[PDB]
Amino acid sequence: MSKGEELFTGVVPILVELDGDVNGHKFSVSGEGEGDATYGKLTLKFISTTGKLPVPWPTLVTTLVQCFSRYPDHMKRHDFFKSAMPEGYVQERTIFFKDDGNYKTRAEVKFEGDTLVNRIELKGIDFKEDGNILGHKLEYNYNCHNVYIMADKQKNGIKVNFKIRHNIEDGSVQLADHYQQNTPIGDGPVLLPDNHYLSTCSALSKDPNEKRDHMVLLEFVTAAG
């Protein structure tokens, strides 16, 4: 339980801000939509306020609000994300692209008044000028995964991990090895969870009215374990 989850009993307006620089390539991304922790649902819209994105959209998916996951009633004791609100948390990642570059991200997710805000900073390097990332070899789609979470006492948060399986144009897949940290920005009490994971699905599509380089995202997530 947490006074914090109370803030997600209904639909919640969401905004995303991303500043990234891959292999020196500079890009800005904006997102807006809403969240339904109730149902484990996200409906989001993103575009590049900077032109044709330098990396494939799906490389950005993880980086672009785990607090919207749906935690089963017997799950309540282990929901760090919501518990942290509205003061929010820091979310940092290091992501390894098999036989290619990596991303380092630093984000804060918090309420900004009536909105849940995800503000991120991204850095990519060691990217193969002619790899699937830089030569956009990834097909616009997304697999379902399991986000494994454990407590991080000292940190006072959670240690998170998973590997994304990105579908390659050549019919193969490409591993996106995620290394993740979440810490409470606030000073109030948080739930430190036993081990578990999040059952994550997302679906990528396009908005036929959109000119700018963009992506329409939908996520469903439920806790388990």
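Just so it is clear, chain A uses Swiss-Prot numbers, and the residues here are 1-64, 68-228, in order.
Heads up, header says this was done by X-ray crystallography, 2.0 Å.
Quick reminder: no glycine exception, Cβ is built from N, Cα and C everywhere.
Here Swiss-Prot notes a mutagenesis experiment, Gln69 to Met, with the remark: In Citrinine; leads to excitation and emission peaks of 516 and 529 nm, respectively; when associated with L-68; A-72 and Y-203. The annotation that Swiss-Prot gives for the mutagenesis experiment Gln69 to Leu reads: In RSGFP4; increases fluorescence and shifts the major exitation peak to 489-490 nm; when associated with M-64 and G-65. Experimental mutagenesis at this site is recorded by Swiss-Prot as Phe99 to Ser, annotated: In alphaGFP/cycle 3 GFP; improves folding at 37 degrees Celsius, reduces aggregation at high concentrations, and increases the diffusibility of the protein inside cells; when associated with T-153 and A-163. According to Swiss-Prot, the mutagenesis experiment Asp103 to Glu carries the following note: In mut1.27; shifts fluorescence lifetime from 3.03 to 2.85 ns; when associated with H-145. The mutagenesis experiment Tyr145 to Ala is recorded by Swiss-Prot, whose note states: In Cerulean; leads to improved quantum yield, a higher extinction coefficient and is 2.5-fold brighter than ECFP; when associated with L-64; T-65; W-66; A-72; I-146; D-148; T-153 and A-163. In Swiss-Prot, a published mutagenesis experiment is listed as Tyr145 to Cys, annotated In mut1.9; shifts fluorescence lifetime from 3.03 to 2.74 ns. Quoted from Swiss-Prot for the published mutagenesis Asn149 to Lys: Increases fluorescence at warmer temperatures such as 37 degrees Celsius. In Esmerald; leads to brighter fluorescence; when associated with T-65; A-72; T-153 and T-167. In VisGreen; leads to brighter fluorescence; when associated with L-64; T-65; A-72 and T-167. Under mutagenesis, Swiss-Prot gives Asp155 to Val with this note: In EBFP2.0; shifts the excitation and emission spectra to shorter wavelengths and increases quantum yields compared to BFP; when associated with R-30; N-39; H-66; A-72; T-105; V-128; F-145; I-150; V-171; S-198; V-206 and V-224. Quoted from Swiss-Prot for the published mutagenesis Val176 to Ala: In mut2.1; shifts fluorescence lifetime from 3.03 to 2.50 ns; when associated with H-145 and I-198. Among the mutagenesis entries in Swiss-Prot is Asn198 to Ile, noted as: In mut2.1; shifts fluorescence lifetime from 3.03 to 2.50 ns; when associated with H-145 and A-176. Looking at Swiss-Prot, the entry for mutagenesis of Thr203 to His, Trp or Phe says: Results in significantly red-shifted excitation and emission maxima. What Swiss-Prot says about the mutagenesis result for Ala206 to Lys is this: Abolishes the tendency to dimerize and leads to monomeric fluorescent proteins. Record note (Swiss-Prot) on the mutagenesis of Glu222 to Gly: Suppresses the 399 nm excitation peak, leaving only the longer wavelength peak at 475 nm.
Sequence features, as recorded in Swiss-Prot, placed on the structure.
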residue: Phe99; record: mutagenesis position; CB count, 10 Å: 16
residue: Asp103; record: mutagenesis position; CB count, 10 Å: 17
residue: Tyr145; record: mutagenesis position; CB count, 10 Å: 23
residue: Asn149; record: mutagenesis position; CB count, 10 Å: 15
residue: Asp155; record: mutagenesis position; CB count, 10 Å: 17
residue: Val176; record: mutagenesis position; CB count, 10 Å: 14
residue: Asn198; record: mutagenesis position; CB count, 10 Å: 12
residue: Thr203; record: mutagenesis position; CB count, 10 Å: 22
residue: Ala206; record: mutagenesis position; CB count, 10 Å: 12
residue: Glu222; record: mutagenesis position; CB count, 10 Å: 21
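The CA atom of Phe99 (mutagenesis position) is located 17 Å away from the CA atom of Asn149 (mutagenesis position).
The Cα atom of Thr203 (mutagenesis position) lies nearest to that of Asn149, taking the mutagenesis positions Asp103, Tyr145, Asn149, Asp155, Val176 as the candidates.
Spatially, by CA atoms, the mutagenesis positions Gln69, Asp103, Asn198, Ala206, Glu222 include one closest to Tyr145 (mutagenesis position), and that is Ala206.
The shortest Cα-Cα distance from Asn198 (mutagenesis position) to any of the mutagenesis positions (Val176, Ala206, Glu222) is found for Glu222. Note on proximity: among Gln69, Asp103, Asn149, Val176, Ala206, the mutagenesis positions of the record, the Cα nearest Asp155 (mutagenesis position) is that of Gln69. Spatially close to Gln69 (mutagenesis position) yet at least six residues away along the chain are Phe84, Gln94, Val112, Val150, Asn185, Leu201, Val224, judged by Cβ distances under 8 angstroms. Closest in space to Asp103 (mutagenesis position), of the mutagenesis positions given as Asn149, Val176, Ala206, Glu222, is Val176, taking the CA atom of each residue. In three-state terms derived from DSSP, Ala206 (mutagenesis position) belongs to an extended strand segment. Reduced to three states, the DSSP call for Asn198 (mutagenesis position) is coil. Of the candidate mutagenesis positions, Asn149, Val176, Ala206, the one lying closest to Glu222 (mutagenesis position) when CA atoms are compared is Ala206. Of the recorded residues, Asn149 (mutagenesis position) and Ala206 (mutagenesis position) place their C-alpha atoms 15 Å from one another.
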